[PDB]
Amino acid sequence: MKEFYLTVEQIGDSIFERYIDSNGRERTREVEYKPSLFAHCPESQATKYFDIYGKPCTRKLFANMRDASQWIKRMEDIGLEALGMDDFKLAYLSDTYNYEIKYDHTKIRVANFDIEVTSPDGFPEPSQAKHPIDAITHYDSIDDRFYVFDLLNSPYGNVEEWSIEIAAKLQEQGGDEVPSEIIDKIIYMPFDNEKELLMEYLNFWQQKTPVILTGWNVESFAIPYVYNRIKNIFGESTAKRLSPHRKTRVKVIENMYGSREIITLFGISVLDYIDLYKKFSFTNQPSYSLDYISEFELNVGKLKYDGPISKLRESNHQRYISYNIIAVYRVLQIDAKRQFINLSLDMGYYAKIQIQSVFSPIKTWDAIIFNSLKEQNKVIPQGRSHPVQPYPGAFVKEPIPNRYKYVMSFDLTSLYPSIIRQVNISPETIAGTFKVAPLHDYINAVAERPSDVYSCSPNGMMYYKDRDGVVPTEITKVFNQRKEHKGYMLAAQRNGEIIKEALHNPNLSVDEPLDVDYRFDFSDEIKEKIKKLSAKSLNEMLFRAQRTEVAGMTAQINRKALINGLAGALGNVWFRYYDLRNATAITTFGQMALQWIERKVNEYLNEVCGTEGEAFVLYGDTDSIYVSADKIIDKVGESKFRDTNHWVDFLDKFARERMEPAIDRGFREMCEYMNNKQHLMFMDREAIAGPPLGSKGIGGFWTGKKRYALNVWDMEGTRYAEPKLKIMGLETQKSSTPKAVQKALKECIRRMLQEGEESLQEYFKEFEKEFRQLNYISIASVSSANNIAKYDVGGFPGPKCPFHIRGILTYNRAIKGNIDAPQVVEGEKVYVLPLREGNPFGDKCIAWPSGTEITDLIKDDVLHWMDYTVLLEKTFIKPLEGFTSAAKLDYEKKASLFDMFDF
DNA sequence: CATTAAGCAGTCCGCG
DNA sequence: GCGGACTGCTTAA
Ligand SMILES: Nc1ncnc2c1ncn2[C@H]1C[C@H](O)[C@@H](COP(=O)(O)OP(=O)(O)OP(=O)(O)O)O1
Ligand SMILES: [Ca+2]
Ligand SMILES: [Ca+2]
Ligand SMILES: [Ca+2]
Ligand SMILES: [Ca+2]
Ligand SMILES: [Ca+2]
């Protein structure tokens with residue numbers, strides 16, 4: 001097999017590399033790497049090395065990495081560019097692996113771990129590590145085993161061995177319900193003292209050294225706790241055995257009233273699953289406890305136990321260990337679904353970077369571009385200092401706030417990457433400039449054609465049409481990958497709906513799910529077999545379809561994120577290829593494209609409808625247009641349609657057969673106008689929206705820019721079994737909105753869009769009547785808590801103190817002196833509740849860590865003093881008032897002359 | 001070592 | 001009791 005790296009580090013003049021050899025064996029080597037850098041040289045000097053602008057360079061081979069670094073400094077002092085890859089480990093990987101890396105994940109040791117630490121005096125701080133580590137569960141991906149290290153004797157209590165037999169039993173039978181499928185994979189190791197536990201764990205670690213180290217919150221808790229605990233007991237050099245190169249770096253962060261740290265373990269790639277989830281999941285959660293996320297991702301219930309965690313080991317050691325194990329497993333379950341470790345490996349090896357560098361789009365792209373240029377013997381430019389400078393982005397149309405009955409939307413494929421490719425935007429493809437006209441002059445096709453020779457953006461930039469650019473070349477590769485995966489995702493989505501339709505008529509039989517690949521649209525023969533399946537088999541197939549969709553989503557959305565990341569990197573001062581000419585060439589072109597096509601669509605629809613000057617495009621944001629289809633439906637007459645699906649089919653056909661060709665013609669004209677390299681402005685129909693035929697539903701509404709709701713029947717070619725609400729920007733979509741309020745507002749919208757005003761009024765009446773009965777957590781608002789210290793004046797709110805920070809301060813005073821109340825952590829999220837006048841907390845609100853029950857001591861007082869009136873008005877009524885006024889509806893029956901009668 | 005546009009909640013201040 | 005300037009937070013893209 002071809003060799004591939006596992007980890008790489010620079011330590012002084014040495015590169016330390018862990019890798020898999022040609023026999024599939026894990027190896028380590030230390031290399032005194034001899035890096036090269038480059039300097040511009042005279043034309044008369046024959047060379048094979050050229051910078052990206054074709055200027056000749058001479059190669060400077062250094063005896064060591066420090067010499068190369070020192071030379072960079074001297075060149076800066078002289079005032080001359082020092083070219084080439086200055087991150088030497090990237091150059092080393094590029095030199096060592098001068099081919100496309102084919103890696104074998106089965107050879108890569110992925111470790112998932114979590115530790116338990118009993119602490120009778122508040123949160124056990126990793127930087128202090130003053131309490132015994134009393135449990136470790138460490139899952140090894142190569143062994144496929146959960147290694148459980150259990151401390152039986154501690155200053156905080158002596159306990160009996162954990163029982164695997166009780167652990168397997170149902171919770172309803174006194175057990176812990178450790179999943180049956182991992183019972184046989186547990187290797188249990190009890191210890192009589194902590195020193196022996198930790199010594200054995202370190203020995204184990206040497207035998208099975210993680211390459212990828214993950215788990216929930218490992219970077220901020222488990223890793224620094226284990227490191228510091230071992231340091232305190234055995235000394236720092238023993239602790240450094242956690243690094244296969246025995247080198248660590250301690251990063252101390254000061255927070256005025258916190259002081260925590262992160263430990264870099266050289267030779268290990270730490271990918272904290274919380275960080276992976278935050279980067280790759282495209283959610284924004286009100287809480288990041290493993291309980292909350294596991295519930296969200298897997299629909300599994302919270303791991304329940306009685307009493308505080310500080311007392312769980314002593315009272316119920318059995319459950320304590322079981323919950324440690326299950327916690328480790330739940331991360332594995334989330335990854336089985338989301339596949340973020342797979343993604344990280346794919347991306348890391350594609351770029352030839354340290355795997356943990358997938359968190360940095362700048363590092364990732366720098367490496368991809370360096371490798372691409374190196375293949376052509378080209379030399380990359382030196383990174384330079386740039387002052388931060390704001391620049392213009394996308395265009396967003398101001399919508400007329402209103403209900404909108406029939407809507408069809410259209411969207412440009414992968415806009416910013418497509419602009420890059422169409423225009424040919426790259427650092428080395430810049431051909432010059434032209435004199436800009438006002439943007440509206442381009443939009444309206446009245447400005448002089450910018451160039452008949454070069455490819456242009458309305459920001460004034462010109463690019464070569466007959467040269468390949470490294471940015472377009474490499475962005476195209478990732479786009480094409482993205483496209484493949486999105487295809488699989490959409491196919492799985494369509495397949496899911498086929499199964500959902502068949503679930504309306506399940507067969508009474510004993511059968512099995514069909515062996516199919518959900519990444520491809522089901523054949524007619526598969527569809528025939530599906531219509532004969534049992535509910536059990538259909539539901540299993542739907543689970544598999546949805547899981548395929550999720551896998552596809554992870555793969556496509558994050559490749560989309562990477563390529564969009566390149567467009568944005570051009571506007572980040574730390575990017576080697578920072579250039580606002582290129583960054584704004586993209587965004588300005590996008591503004592033109594959107595407004596150009598708005599014009600073209602208005603012109604076209606007026607033409608086919610026999611009218612003039614009517615506004616069909618009601619809204620647009622960045623690369624999308626929303627077209628009012630009322631006149632289209634009216635042109636034929638609503639009476640002509642047999643059911644909802646009939647008009648949906650009609651509009652689908654209309655968009656594909658009539659509008660899309662007109663849109664394509666419009667964009668081809670724009671491409672000729674800008675004299676672009678390749679036409680890539682592909683705008684396809686996205687949503688078809690409207691009320692159910694015959695209903696009093698309003699179909700859709702806009703309240704303003706980035707704020708709308710649509711009742712959707714078909715999305716990007718997926719014909720839904722049941723209409724789906726597309727709500728953007730409204731409070732239902734915000735993690736700050738109380739959970740039950742999101743729910744109630746969504747039903748309010750559903751009723752508006754599908755059923756009408758009277759249905760809405762009936763629901764509002766009910767929710768207002770029952771509001772006071774909802775669980776307090778379900779009606780609490782949520783906020784991130786930043787700069788708490790800034791507004792903290794002796795436990796009281798300083799000037800301009802934000803509402804949620806005021807709540808936190810109220811909480812801190814309420815829990816003062818109590819050494820077992822959960823402290824609010826800077827930067828993390830809190831639940832927030834308003835408090836009635838004259839409450840014992842002495843302020844208008846309280847806040848506490850999100851995803852948690854408020855501590856028992858003050859829970860009673862919170863519940864008693866909760867301001868339900870304020871809460872309802874602010875979180876529910878006020879947003880709903882916004883939706884209904886825009887939609888020209890009332891959520892409450894208004895008074896009228898009819899009130900004089902008895903109905 | 002490392003994208004912009006834009007809406008809403010809230011504080012402060014002004015307001016016989 | 002609101003509106004304008006301003007900060008903070010969180011979306012859409
Ligand atoms: N998360 C983001 N970060 C940076 N730029 C973004 C982001 N989302 C969107 N943009 C910019 C770049 C996109 O090309 C443009 C249009 O957004 P959008 O339509 O969501 O995706 P897209 O056009 O890139 O892909 P798709 O093919 O899925 O439509 O807005
Ligand atoms: Ca725990
Ligand atoms: Ca798009
Ligand atoms: Ca059937
Ligand atoms: Ca879009
Ligand atoms: Ca599309």
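Indices start at 1 and increase along the chain as displayed.
Quick check of the header: X-ray crystallography, 2.0 Å.
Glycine residues also receive a Cβ, built from the backbone N, Cα and C atoms like all the rest.
Taken from Swiss-Prot, the feature Mg(2+) 4 binding site covers A:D411, A:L412, A:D623. Positions annotated as Mg(2+) 3 binding site by Swiss-Prot: A:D411, A:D623. What Swiss-Prot lists as substrate binding site is A:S414, A:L415, A:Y416, A:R482, A:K560. Listed in Swiss-Prot as a mutagenesis experiment, A:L415 to M is described as follows: No effect on base selectivity. Among the sequence features in Swiss-Prot, the mutagenesis site A:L415 to G or F is noted as follows: Increased misinsertion, increased mismatch extension and inefficient proofreading. Listed in Swiss-Prot is the mutagenesis experiment A:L415 to A or G, annotated as follows: Decreases base selectivity by several hundred fold. According to Swiss-Prot, the mutagenesis experiment A:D621 to A carries the following note: Drastic decrease in the efficiency of incorporation of dGMP. For the published mutagenesis A:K706 to A, Swiss-Prot gives the following note: Almost complete loss of polymerase activity. A:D714 to A appears in Swiss-Prot as a published mutagenesis result, with the remark: Complete loss of viral replication.
Feature map: annotations from Swiss-Prot on the structure.
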| residue | record | Cβ within 10 Å |
| --- | --- | --- |
| A:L412 | Mg(2+) 4 binding site | 23 |
| A:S414 | substrate binding site | 22 |
| A:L415 | mutagenesis position | 25 |
| A:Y416 | substrate binding site | 24 |
| A:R482 | substrate binding site | 21 |
| A:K560 | substrate binding site | 19 |
| A:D621 | mutagenesis position | 19 |
| A:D623 | Mg(2+) 4 binding site | 23 |
| A:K706 | mutagenesis position | 13 |
| A:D714 | mutagenesis position | 22 |
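Here the candidates are the recorded positions A:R482, A:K560, A:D621, A:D714. The one whose C-alpha lies nearest to that of A:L412 (Mg(2+) 4 binding site) is A:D621.
Note on A:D411 (Mg(2+) 4 binding site): other Cβ atoms within 10 Å of its Cβ, all shown chains, come to 20. On the backbone, the CA of A:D714 (mutagenesis position) and the CA of A:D411 (Mg(2+) 4 binding site) stand 14 Å apart. In sequence order, A:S414, A:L415 are the recorded positions from A:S414, A:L415, A:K560 with a C-alpha within 10 Å of the C-alpha of A:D623 (Mg(2+) 4 binding site). When the recorded positions A:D411, A:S414, A:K560, A:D621, A:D623, A:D714 are checked against ligand 6, A:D411 have a Cβ within less than 6 Å of one of its atoms.
Cα to Cα, A:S414 (substrate binding site) and A:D621 (mutagenesis position) are separated by 14 Å.
Following the DSSP three-state reduction, the secondary structure of A:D714 (mutagenesis position) is strand.
Only A:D623, in sequence order, out of the recorded positions A:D623, A:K706, A:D714 have a CB under 6 Å from ligand 1. A Cα-Cα distance of 8 Å separates A:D621 (mutagenesis position) from A:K706 (mutagenesis position).
Annotated pair A:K560 (substrate binding site) and A:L415 (mutagenesis position), C-alpha to C-alpha distance, rounded: 10 Å. Among the residues the record lists as binding substrate, namely A:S414, A:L415, A:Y416, A:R482, A:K560, the two farthest apart have Cα atoms separated by 14 Å. The residues near the substrate site, meaning same-chain residues not in A:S414, A:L415, A:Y416, A:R482, A:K560 whose C-beta sits within 8 angstroms of the mean position of the site's C-beta atoms, are A:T413, A:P417, A:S418, A:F479, A:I563, A:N564, in sequence order. For the pair formed by A:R482 (substrate binding site) and A:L415 (mutagenesis position), distance between Cα atoms is given as 13 Å, rounded to the nearest Å. Compute the center of the Cβ atoms of A:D411, A:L412, A:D623, which mark the site for Mg(2+) 4; besides them, the chain residues with Cβ within 8 Å of that center are A:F410, A:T413, A:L415, A:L594, A:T622, A:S624, A:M683.
In three-state terms derived from DSSP, A:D621 (mutagenesis position) belongs to an extended strand segment. Taking a Cβ distance under 6 Å to any atom of ligand 5 as the criterion, the recorded positions A:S414, A:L415, A:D623 reduce to A:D623.
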